[PDB]
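S.K.: Below is one structure. I have some questions about it.
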Amino acid sequence: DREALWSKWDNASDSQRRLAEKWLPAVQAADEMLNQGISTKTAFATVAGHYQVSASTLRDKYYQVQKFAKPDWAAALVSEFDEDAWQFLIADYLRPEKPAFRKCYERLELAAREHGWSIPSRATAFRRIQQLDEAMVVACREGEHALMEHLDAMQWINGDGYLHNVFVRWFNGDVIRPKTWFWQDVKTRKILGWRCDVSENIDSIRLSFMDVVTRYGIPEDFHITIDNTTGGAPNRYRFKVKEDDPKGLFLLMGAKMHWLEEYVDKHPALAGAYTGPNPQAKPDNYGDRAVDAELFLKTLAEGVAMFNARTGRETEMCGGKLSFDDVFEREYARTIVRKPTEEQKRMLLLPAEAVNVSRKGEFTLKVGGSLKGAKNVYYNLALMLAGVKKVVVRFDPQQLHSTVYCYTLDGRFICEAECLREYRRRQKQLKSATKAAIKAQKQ
DNA sequence: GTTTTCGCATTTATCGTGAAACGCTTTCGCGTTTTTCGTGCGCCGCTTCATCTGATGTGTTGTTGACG
DNA sequence: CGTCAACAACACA
DNA sequence: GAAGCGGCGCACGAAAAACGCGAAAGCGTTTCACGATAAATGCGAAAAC
């Protein structure tokens, strides 16, 4: 078997291979002289004469390589210690603690002393630690497991969210860190739409999508991706909105569902609000520094515009020359899209949590929050004329004073109905009664 | 009686054989050689300490209140 | 007095 | 303002592949003997001219 021999040739150093290379023409030339029947003496004297080599060495090596085939002649020319201590050390390093090697080793020395174990050299120990596995380190921290056709413009869009590090004073006066959801065209990388709000919830996604399909339309083959590899909650309209299934609406749009920090967060105008990744940051300065919602949102819109308009984008489509806007304007004109009807757009208007319907076929929504306070009562004959107890109300905040649309709890449209700080005081009082009691318990 | 051929003897030559000697190449044998491989320690440079740590959304269950 | 329905908390992803 | 852990480079020593000197055995071609046989030459005698 020439496998072990050739692996020995292979594993040899460059210097060793060079040595074999140097020794090969001398052995081969020698073979020629003997074939001619030249005296061994004259042949070796001649080779040792022309080539600087010991005649005896050449002779000996020739006989050694004689038994080997000629193509392989080159390849021819080329810790006992206590397992308990070793196990103890390995056991120690693999702990999530992951102590320093030299110190863990010293501890091991103490244990070895107590048990009388014969330990190997620190260098040997660590060497063997390297020899263990890439997987073992992960075994200690569970780390690696945490890592592990033609596309038209508008054909495939990706949705992503972003939590801002900038403090903004919102429309309701509260100072918060806004969260914005963005829709991006996968091919051209152009941002097609966005919506910003006080927290992460479906509304910003839904409405940014609405912005995207209203502005650019709905393609005939529509793919949407949100990599997850429901929001709702009370009551910005004083009535709760909403536990639903957005999923159905997306599938209905004819969409197949799949599962700037420099421009916004780092813009000069917000410098008092953005703190930066500062581990130590004084909280005493910031209540005054929080920027206005209008300024933040304007800076955001301009940041998006500048991100899209930025040339020198290194992508296939831009070829290091054009901007996302250029390639989007170019490719969008080569795709076939359809505009959404008024009805479709209205079906996307916001869902209110189920309200009770009386025997008379009327129900109530207590309007408030960002809208003018009022207790709206809606009515229709179809509500009293068939089976219903609870009903989901779909509405446009701007049209609450006139027409809403009632749906059954399972989603079937029934008919439309015509129209015939509050809880924050409790929230604040609760806050004070917390803080005072908390300080009193701390002391 | 003179010459020539014919029969017998001794000496030398050579073969066929068998065990044998030399000379060439081939190996292995052992003393002294040469490289590679581990074990081992010491030094240098980088980085943290001079003050550091936990959540959210939705569903289900339990308890309590209201209603029959 | 008994049962049912809703609200609130805790646990889970 | 201070110190430790990690990582890398240099040296020692020892074992395993090695090297140069040999040397003997394997082995081929050649060796010598030894001896025996023929055959080639030696001599003489008898027949021949």
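We number chain A the way Swiss-Prot does; in order, the residues shown are 88-165, 178-247, 258-338, 347-376, 400-560, 572-594.
The header says X-ray crystallography, 3.7 Å.
Just so it is clear, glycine is given a Cβ too, placed from its N, Cα and C backbone atoms.
Relevant sequence annotations retrieved from Swiss-Prot are reproduced here:
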type	residues	note
MUTAGEN	A:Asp269 to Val	Loss of DNA-protein assembly
MUTAGEN	A:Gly348 to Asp	Loss of DNA-protein assembly
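Walk me through where these features lie, including what they touch and how far apart they are.
M.R.: All protein chains shown were included, and the count of other CB atoms within 10 Å of the CB of A:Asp269 (mutagenesis position) stands at 13.
A sphere of 10 angstroms centred on the C-beta of A:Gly348 (mutagenesis position) encloses 17 other C-beta atoms.
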S.K.: In which DSSP state, out of helix, strand and coil, do we find A:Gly348 (mutagenesis position)?
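M.R.: Reduced to three states, the DSSP call for A:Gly348 (mutagenesis position) is coil.
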S.K.: Rounded to the nearest Å, what's the C-alpha distance separating A:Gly348 (mutagenesis position) and A:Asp269 (mutagenesis position)? Just drop the number here, would you?
M.R.: 15
